[PDB]
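Peer 1: This is the structure I have questions about; it appears just below.
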2 protein chains.
Amino acid sequence: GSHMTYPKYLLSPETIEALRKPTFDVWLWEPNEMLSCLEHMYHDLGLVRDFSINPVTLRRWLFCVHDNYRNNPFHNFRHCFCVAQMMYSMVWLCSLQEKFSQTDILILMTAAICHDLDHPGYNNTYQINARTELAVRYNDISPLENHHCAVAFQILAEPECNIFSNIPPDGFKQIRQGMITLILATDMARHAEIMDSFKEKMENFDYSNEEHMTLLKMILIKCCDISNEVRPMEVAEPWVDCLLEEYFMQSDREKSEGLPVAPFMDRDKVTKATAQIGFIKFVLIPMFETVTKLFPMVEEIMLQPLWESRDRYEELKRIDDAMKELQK
Amino acid sequence: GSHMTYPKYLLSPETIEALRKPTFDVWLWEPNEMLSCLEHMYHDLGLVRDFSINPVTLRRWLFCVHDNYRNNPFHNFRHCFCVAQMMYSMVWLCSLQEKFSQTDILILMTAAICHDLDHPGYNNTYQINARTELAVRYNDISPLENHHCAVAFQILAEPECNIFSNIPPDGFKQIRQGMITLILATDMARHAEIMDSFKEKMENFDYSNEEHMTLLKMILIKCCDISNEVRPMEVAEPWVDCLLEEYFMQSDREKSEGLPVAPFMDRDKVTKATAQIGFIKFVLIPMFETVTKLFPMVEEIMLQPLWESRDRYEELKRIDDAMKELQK
Ligand SMILES: Nc1nc2c(ncn2[C@@H]2O[C@@H]3COP(=O)(O)O[C@H]3[C@H]2O)c(=O)[nH]1
Ligand SMILES: CC(C)Cn1c(=O)n(C)c(=O)c2nc[nH]c21
Ligand code: NA
Ligand code: NA
Ligand code: NA
Ligand code: NA
């Protein structure tokens, strides 16, 4: 492209373009570049325009969100960026601006950015079984997700970060409610429940029914959260090692502290391949299959990579197993 | 009775007998006497026996619970004592020991004691509208009740207060879950919902069905919580002035802060009579009417007092109105 060279935090035209697509390489970029991307999304989606978001607050706020993500192997700022960027992608892929109000898009995007704030890197089962302060604070009800959500609104309450400061109270209340529903909906304990409620509505789906649309937004955020395997293989694959890093940290600690261990986080019973095959076949494909009933373009862009990944992990397993047929 | 005088915190035989009935005068007693009452309940119901509760811990725990109630006009330690004492009365009145396990009795009683821990004296609507720390911590979801419950388990986690220290983890988990459900059930925003679910189960109630029993337990705690008017008039009436004292404190503060004022708390609009008539006819009677379907002894002991009070309060209003009219 360009006749001179610019700082990396000035995103190039090529990057801006690439950012609209689920093929975007989320590993290329350092945090301040990711922060620029998130900023751009808010401008590009018309959210700054339509909600009078002070552009410097938008930046202060993102910087502050960034500060409140922790350096976990998986549940970190980059993960949050994936989730937000996949939501961005979904807005274009599925022409969500035809279907949803700008308020709904604000909710989706802001929920996506905030959905894992201050995650400690051990899940709700650890919290509850260890009787941690969070588990006690929230009475064993989606403690992490309640916490993410609370931290979100603590941040937004600081005046210099309050991107909603020019939205009237009714709008604030509408956004707040939406975000709480959506962030809480990311608790995988509720996956089967949420999927069932959705499928029920899908029997006769209605874009002007608020309840249908809440459930769609819940499915949308859930899709984005667990979307890593939708991405190109070279981009998706590193995330699995991060996931297991975090799972193994937790399951080791559980063993050490006499707490119950989950077999799907058990160092002894788990490889990349076995982790991903079940998850792809039984969580991701089905979810995206139903989304596709509403948005057919999803099949080609997102079900296909999932099929390809499923098949590759199946191959890899064949060879992992062989490899342990030496040994043991 | 007795051949010598004993300290007030040694309950007399006559007190021990009277404690078992809903006629007990909750106003006669000082905190330490009320604590000795709660203590006796745990021994008398076999809970000290069946859960190996260390008797000194039972006392530390009750003292600590007492310290974490605030000195509000209504939501104070004495109210907590009423709710617990009414649950104790209900256990005998309804022969609940025939229907419920001791684990369930433990849940009902401990929930009853803890259900309003650290109440600030302003309701959930105030917390949500004023956007308080509790509202933000709990994302607008039954913040008070979540808080009471968190404080309950904060107390029980202090080893010197852990009356559950000799229960195995499976028991603990079972008790904790129950207590959370029951304390959360006390939020009156959920009244109509909970009542409807119960009425559904009542169409063919089944004491062996865990969901039926959760709902029953929920109803029982809700009964005891709002049970003031079930008591003898001279014991019931002073509580109305306390309730209004708290309500008026809230609406005054809302008026001052520019927040919305609920008419039922507006000192310009409310009287003892108007407060209680609607509440009796339309929340209390119906609730106890359905409990009577399972426990017909409840009619004579609790509906009758509620009818008497209703009629008394309608009559007070008829008089109030005759004054109002007589001036203007
Ligand atoms: N096996 C597997 N699990 C995943 C993947 N992505 C997300 N998850 C799981 O789904 C969960 C969604 O919510 P969390 O962020 O709590 O934690 C996530 C992981 O436990 C993946 O690629 N593979
Ligand atoms: C509107 C009503 C729920 C308010 N309310 C209440 O919650 N409790 C517990 C009472 O005793 C009561 N008495 C009058 N109004 C009351
Ligand atoms: Na999450
Ligand atoms: Na997540
Ligand atoms: Na309460
Ligand atoms: Na109460």
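Residue 1 is the first one shown; counting continues down the chain.
So this one's X-ray crystallography, 2.5 Å, going by the header.
Including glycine, each Cβ sits where the backbone N, Cα and C put it.
Straight from Swiss-Prot, here's the annotation block:
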ACT_SITE  A:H75  active site, proton donor
BINDING   A:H75, A:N76, A:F77, A:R78, A:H79, A:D116, A:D225, A:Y247, A:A275, A:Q276  3',5'-cyclic GMP binding site
BINDING   A:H79, A:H115, A:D116, A:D225  Zn(2+) binding site
BINDING   A:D116  Mg(2+) binding site
MUTAGEN   A:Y247 to A (Swiss-Prot position 484)  Induces a 6-9 fold change in inhibitory sensitivity by BAY-73-9961
MUTAGEN   A:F264 to A (Swiss-Prot position 501)  Induces a 2 fold change in inhibitory sensitivity by BAY-73-9961
MUTAGEN   A:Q276 to A (Swiss-Prot position 513)  Induces a dramatic change in inhibitory sensitivity by BAY-73-9961
MUTAGEN   A:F279 to A (Swiss-Prot position 516)  Induces a dramatic change in inhibitory sensitivity by BAY-73-9961
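Tell me what's around each of these sites.
Peer 2: When other Cβ atoms within 10 Å of the Cβ of A:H75 (active site, proton donor) are tallied across all protein chains shown, the result is 25.
If you draw a 10 Å sphere around the CB of A:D225 (3',5'-cyclic GMP binding site), it holds 20 other CB atoms from the protein chains shown. In this structure, A:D225 (3',5'-cyclic GMP binding site) is part of a helix by DSSP.
Around the Cβ of A:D116 (Zn(2+) binding site), the number of neighbouring Cβ atoms within 10 Å comes to 25.
Counting every protein chain shown, 22 other Cβ atoms lie within 10 Å of the Cβ of A:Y247 (mutagenesis position).
When secondary structure is read from DSSP and collapsed to three states, A:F264 (mutagenesis position) falls in the helix class. Of all Cβ atoms in the shown protein chains, 13 besides its own fall within 10 Å of the Cβ of A:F264 (mutagenesis position).
Within its own chain, A:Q276 (mutagenesis position) has A:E229, A:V240, A:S309, A:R310, A:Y313 as residues 6 or more apart in sequence whose C-beta sits under 8 angstroms from its own. Following the DSSP three-state reduction, the secondary structure of A:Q276 (mutagenesis position) is helix.
Around the Cβ of A:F279 (mutagenesis position), 18 further Cβ atoms fall within 10 Å across all displayed protein chains.
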Peer 1: Which recorded positions from the set A:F77, A:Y247, A:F264, A:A275, A:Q276, A:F279 have a C-beta atom lying less than 6 Å away from ligand 4?
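Peer 2: If the test is a Cβ under 6 Å from any atom of ligand 4, the answer is none.
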Peer 1: For each of A:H79, A:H115, count the other CB atoms within 10 A of its CB; which of these binding-site residues has the top count?
Peer 2: A:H115
Peer 1: Counting distance between Cα atoms, which of the binding-site residues A:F77, A:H79, A:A275 is nearest A:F264 (mutagenesis position)?
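Peer 2: With Cα distances computed to A:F264 (mutagenesis position), the winner among A:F77, A:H79, A:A275 is A:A275.
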Peer 1: Taking the center of the Cβ atoms of A:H79, A:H115, A:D116, A:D225 at the recorded Zn(2+) site, which other residues in this chain have a Cβ no more than 8 Å from that point?
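Peer 2: Filtered neighbour residues, in order: A:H75, A:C80, A:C82, A:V83, A:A112, A:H119, A:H148, A:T186.
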Peer 1: Which binding-site residues from the list A:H79, A:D116, A:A275 come close to ligand 3, meaning a Cβ under 6 Å from one of its atoms?
Peer 2: A:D116
Peer 1: Comparing the binding-site residues A:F77, A:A275, which residue's C-beta has the most other C-beta atoms within 10 angstroms in this structure?
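Peer 2: Result of the Cβ crowding comparison: A:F77.
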